[PDB]
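Have a look at the structure below, then the notes.
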Amino acid sequence: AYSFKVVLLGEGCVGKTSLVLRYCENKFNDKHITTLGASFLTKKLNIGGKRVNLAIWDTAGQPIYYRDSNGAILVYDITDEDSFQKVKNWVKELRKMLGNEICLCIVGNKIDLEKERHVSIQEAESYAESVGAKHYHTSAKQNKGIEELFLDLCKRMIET
Ligand SMILES: Nc1nc2c(ncn2[C@@H]2O[C@H](COP(=O)(O)OP(=O)(O)NP(=O)(O)O)[C@@H](O)[C@H]2O)c(=O)[nH]1
Ligand SMILES: [Mg+2]
């Protein structure tokens, strides 16, 4: 019934692979196993009787990849201010290439490290709203908010 392409973008520290690995295999590593290039995995969802097939693309965080993407997940580290500010560049590039068609997610990952938070939740949420994106909080380490993120993204892509 539905087939969607989703790309994860963000800096080297943020947890892109960790989000996908937790969602697809229910595994997590404290080790930073550096992603050397882009690749995709397939995840199947059944929402309202409707079969949704996701092509989830991972990228090396350190145009050809996000071409024809139905959704983009822009990941930052809540303990790293630089990683949040970097999200803004991605939004600009994606909106120039694809317009309002692409469903954007701005994702504050590592919420298990709330004690070490350096990104303003209010700034992040405000920014997300200003660019027509939705903001999400996740922890790949504790498996929090990930099911909700992908489910909501799928709902929004179906509604497009
Ligand atoms: N505490 C905590 N650490 C996390 C979380 N998600 C990822 N990390 C940690 O952040 C580091 C980088 O994770 P990784 O998923 O490899 O990031 P990446 O965005 O794929 N990096 P790259 O672009 O280089 O492949 C690892 O040490 C990993 O354990 C999380 O939710 N909480
Ligand atoms: Mg990675």
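All chain A residue numbers match Swiss-Prot; in order, they span 17-78, 86-183.
Note: Cβ is positioned from N, Cα and C throughout, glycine not excepted.
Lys32 (GTP binding site) falls within a helix when secondary structure is assigned with DSSP. Close to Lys32 (GTP binding site) in the fold, though at least 6 residues off in sequence, lie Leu24, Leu25, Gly26, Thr51, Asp74, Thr75, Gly77, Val98, each with a CB less than 8 Å from its CB. Residues annotated as GTP binding site in Swiss-Prot: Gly28, 31-34, 45-46, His48, 50-51, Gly77, 132-133, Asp135, 163-164.
Here the residue is the original one, while Swiss-Prot reports the published mutagenesis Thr33 to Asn with the comment Defects in GTP-binding. Abolishes the interaction with VAMP8 in response to starvation. Abolishes the interaction with TMED10.
Packing around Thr33 (mutagenesis position) is summarised by its Cβ count: 20 other Cβ atoms lie within 10 angstroms of its Cβ, all protein chains included. The Mg(2+) binding site annotation in Swiss-Prot covers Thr33, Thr51, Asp74 and is backed by experimental evidence.
The Cβ of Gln78 (mutagenesis position) has 9 neighbouring Cβ atoms from other residues within 10 Å, across all protein chains displayed. Secondary structure from DSSP puts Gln78 (mutagenesis position) in coil. Listed in Swiss-Prot is the mutagenesis experiment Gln78 to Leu, annotated as follows: Defects in GTP hydrolysis. Does not affect the interaction with VAMP8 in response to starvation. Does not affect the interaction with TMED10.
For the Mg(2+) site, the Cβ centre of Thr33, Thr51, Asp74 serves as reference, and the other residues of the chain with Cβ at most 8 Å from it are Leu24, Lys32, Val36, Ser55, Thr75, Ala76, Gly77.
With all protein chains in the displayed structure included, the most crowded Cβ environment within 10 Å among the binding-site residues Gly28, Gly77 is that of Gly77. Local packing around the Cβ, expressed as the count of other Cβ atoms within 10 angstroms, is greatest for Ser34 among the binding-site residues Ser34, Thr50, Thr51.
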